[PDB]
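One structure below.
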Amino acid sequence: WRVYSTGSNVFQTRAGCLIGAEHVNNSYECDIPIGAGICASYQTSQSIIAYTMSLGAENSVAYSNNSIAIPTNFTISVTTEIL
Amino acid sequence: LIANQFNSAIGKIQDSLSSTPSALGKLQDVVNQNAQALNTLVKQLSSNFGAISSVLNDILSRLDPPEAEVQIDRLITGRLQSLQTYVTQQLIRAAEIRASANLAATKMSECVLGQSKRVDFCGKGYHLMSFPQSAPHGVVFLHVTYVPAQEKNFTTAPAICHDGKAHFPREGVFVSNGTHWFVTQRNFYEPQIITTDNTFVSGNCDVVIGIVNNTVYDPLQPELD
Amino acid sequence: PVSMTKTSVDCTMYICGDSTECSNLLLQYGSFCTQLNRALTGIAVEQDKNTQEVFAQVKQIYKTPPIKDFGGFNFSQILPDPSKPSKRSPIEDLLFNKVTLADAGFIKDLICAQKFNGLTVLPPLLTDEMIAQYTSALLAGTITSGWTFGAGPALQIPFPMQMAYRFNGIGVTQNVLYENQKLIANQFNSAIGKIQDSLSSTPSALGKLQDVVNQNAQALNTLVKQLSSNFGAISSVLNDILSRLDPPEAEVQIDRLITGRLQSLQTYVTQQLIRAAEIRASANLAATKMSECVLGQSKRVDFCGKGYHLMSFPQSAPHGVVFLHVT
Ligand SMILES: *[C@@H]1O[C@H](CO)[C@@H](O[C@@H]2O[C@H](CO)[C@@H](O)[C@H](O)[C@H]2NC(C)=O)[C@H](O)[C@H]1NC(C)=O
Ligand SMILES: *[C@@H]1O[C@H](CO)[C@@H](O[C@@H]2O[C@H](CO)[C@@H](O)[C@H](O)[C@H]2NC(C)=O)[C@H](O)[C@H]1NC(C)=O
Ligand SMILES: *[C@@H]1O[C@H](CO)[C@@H](O)[C@H](O)[C@H]1NC(C)=O
């Protein structure tokens, strides 16, 4: 086949290079693992996009030497697990 | 309140399993793998392994046995080697399933029949109890856990000096609104007044880093005075 | 150990290297190579699952505050250093220098010869700079939130008060700590320095990692040696047999070569399956240790180091994890 080798959206990764996907600047969670931190998905007007995977939300906790945080209210949670 | 949260949570388990189709994949793949492997074995009957044909009754009805020995030997070698490969792969998968079964037995013994205190062994959060249910070739646990979520901030101190002596919480921690001081258990905000009967005295208050000056109410003195 | 190096084997390049007659004779053996490729890609998936299971324990990335008023303690050897392109602790740099990894396989040795016969090395899913991000996040969460971030939202709490809680978990009254803070701080800092220089001086510490790589390397290496045995034919080079004999009798030689190479390949794959099961068992052990010795305070004896356990700190190593137990 040769209908994809035309390209014009070619993207070189640490695993090789990718043809038929358009490199983005965001960071999402992983859908299909490609490798070296790069994942790909089918989204939006629809196409296949590839990205650096996103490890999670950034967070900062307000530490001090005389500050504590305490909870006031509570929640009961039920989860499933299959073996 | 806890009853309503529990019932709503159970209903959410029910409709969450009823709506999501991809939940039970950990079971299904196992059956699929065995199915796939067994199916492969059947279509190993159709390869000739380099002989005339893969049907044995053809070769018996075409040749005399001085040469049927030569052809049949090649068939025997091929089929026997394929069967050996199938048995070895089934042995490895059996060892894996046995490991998962011992894990399941450990979870049944600890997360159900007692109350475990290992973190994240019986679901996420502090563990309250469990309930088991059956599944085709498997088990499904419902963990019921306790998650605290509404936080607020206070300013503390490791100990209280009252009379040249340090006072420590018998259980809990000292907290301050900004004006007063209270003793609170570590997972639920509830002020109680700092008395003698939830504290104890040890040493003097010239050693501990960051001790703050306050007073400790005595439960005997206004009864006596 | 956590994972081994993902390896992919291509049959038709390995067995019948560029010979149409050889492959046409090979398709009489049915669907072996699909099974072999399926087993290898099963192992290759399982490695990524193992690393994801060990390190992706939380789902938020905390950060340490810049100020270092931790009551006298000094975490300078396990906190990340912004002075390097690889955002690591110096302890992690000692770990990255002590293991002499191999099998580069760069984009264009013995590695090139391994490349030329259908043996490829798939790169891992998680790079070396995201594992560091998880490990630094776990360090940040442990030193600023106690164990509350292991059960819900992060709750800040001063560090010596957390250490008072942790002595109260052992069976020691907490006033022991507050009257002896400086002594504990000095012992902790001296002990951390002893870990650093003891690991720096001893070369033979990390053998549990190294042997794993060596075994896989050795196994892969002996596979290439099996290309040089003739298995009872007149020669071991396939192009010789095609360039000397007519095909109606070269079938006899080529069949013997197919049998020998296929049997050797099968043996290699069975051994790699058993090693995969072993590494998976050790990975589940590592996940249990990360859940219990780090995110909480275990009370099982000698599960979290020798003595009464206080806390732990994880650090990353190439294909593995290293725990520091503080006891
Ligand atoms: C503690 O949490 C519970 C549950 O989140 C709160 O109960 C809710 O109260 C509001 C009042 O406006 C009701 O609308 C909700 O229906 C209640 N929840 C349930 C599940 O019934 C409770 O108010 C919280 N405590 C405080 C002091 O705010
Ligand atoms: C924590 O310990 C580190 C040990 O590395 C201290 O860093 C040293 O600080 C001294 C003081 O000037 C320097 O002479 C050394 O060169 C530093 N070490 C290195 C490897 O560069 C650090 O000061 C300590 N931090 C605290 C807060 O005590
Ligand atoms: C807390 O930190 C502040 C820094 O401004 C310092 O002045 C104070 O002495 C510290 N207190 C304790 C108990 O560490």
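All chain C residue numbers match Swiss-Prot; in order, they span 728-835, 848-1066.
This deposition comes from electron microscopy, 3.8 Å.
The backbone N, Cα and C atoms fix where each Cβ goes, and this holds for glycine too.
Within the same chain, no residue at least 6 positions away in sequence has its Cβ under 8 Å from that of C:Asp796 (variant position). Under DSSP, C:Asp796 (variant position) is assigned to coil, being neither helix nor strand in the three-state scheme. Swiss-Prot gives this note for the natural variant C:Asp796 to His: In strain: B.1.1.318.
The DSSP secondary structure for C:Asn856 (variant position) is coil. In Swiss-Prot, a natural variant is listed as C:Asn856 to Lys, annotated with the note In strain: Omicron/BA.1.
What Swiss-Prot notes for the natural variant C:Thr859 to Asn is this: In strain: Lambda/C.37.
Applying an 8 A CB threshold to same-chain residues 6 or more apart, the list for C:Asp950 (variant position) is empty. In the three-state DSSP classification, C:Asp950 (variant position) falls within a helix. Swiss-Prot lists C:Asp950 to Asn among its natural variants, and the accompanying note reads: In strain: Delta/B.1.617.2, Mu/B.1.621.
Under natural variants, Swiss-Prot gives C:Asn969 to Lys with this note: In strain: Omicron/BA.1, Omicron/BA.2, Omicron/BA.2.12.1, Omicron/BA.2.75, Omicron/BA.4, Omicron/BA.5, Omicron/BQ.1.1, Omicron/XBB.1.5, Omicron/EG.5.1. In sequence order, C:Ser975, C:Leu996 make up the list of same-chain residues 6 or more apart from C:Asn969 (variant position) whose Cβ falls under 8 Å from its Cβ.
In the three-state DSSP scheme, C:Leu981 (variant position) is classed as helix. The Cβ neighbour count for C:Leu981 (variant position), using a 10 Å radius over every protein chain in view, is 17. Quoted from Swiss-Prot, the note on natural variant C:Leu981 to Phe is: In strain: Omicron/BA.1.
Among the natural variants in Swiss-Prot is C:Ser982 to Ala, noted as: In strain: Alpha/B.1.1.7. Counting every protein chain shown, 9 other Cβ atoms lie within 10 Å of the Cβ of C:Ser982 (variant position).
Annotation note: C:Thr1027 (variant position) sits in a helical segment as assigned by DSSP. Every protein chain shown contributes to the tally, and the Cβ of C:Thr1027 (variant position) ends up with 16 other Cβ atoms within 10 Å. One natural variant catalogued in Swiss-Prot, C:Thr1027 to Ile, is accompanied by this note: In strain: Gamma/P.1.
In this structure the alpha carbons, written CA, of C:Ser982 (variant position) and C:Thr1027 (variant position) are 59 Å apart.
Nearest to C:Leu981 (variant position) in space, judged by Cα atoms and limited to the variant positions C:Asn856, C:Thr859, C:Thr1027, is C:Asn856.
Less than 8 angstroms from the CB of C:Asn856 (variant position) sit C:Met740, C:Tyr741, C:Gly744, C:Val963, C:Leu966, each of them six or more residues away in the same chain.
A distance below 8 A between C-beta atoms marks C:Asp796 as the variant positions from C:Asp796, C:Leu981, C:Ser982, C:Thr1027 lying next to chain A. Across the fold, the C-alpha of C:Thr1027 (variant position) and the C-alpha of C:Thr859 (variant position) stand 32 Å from each other.
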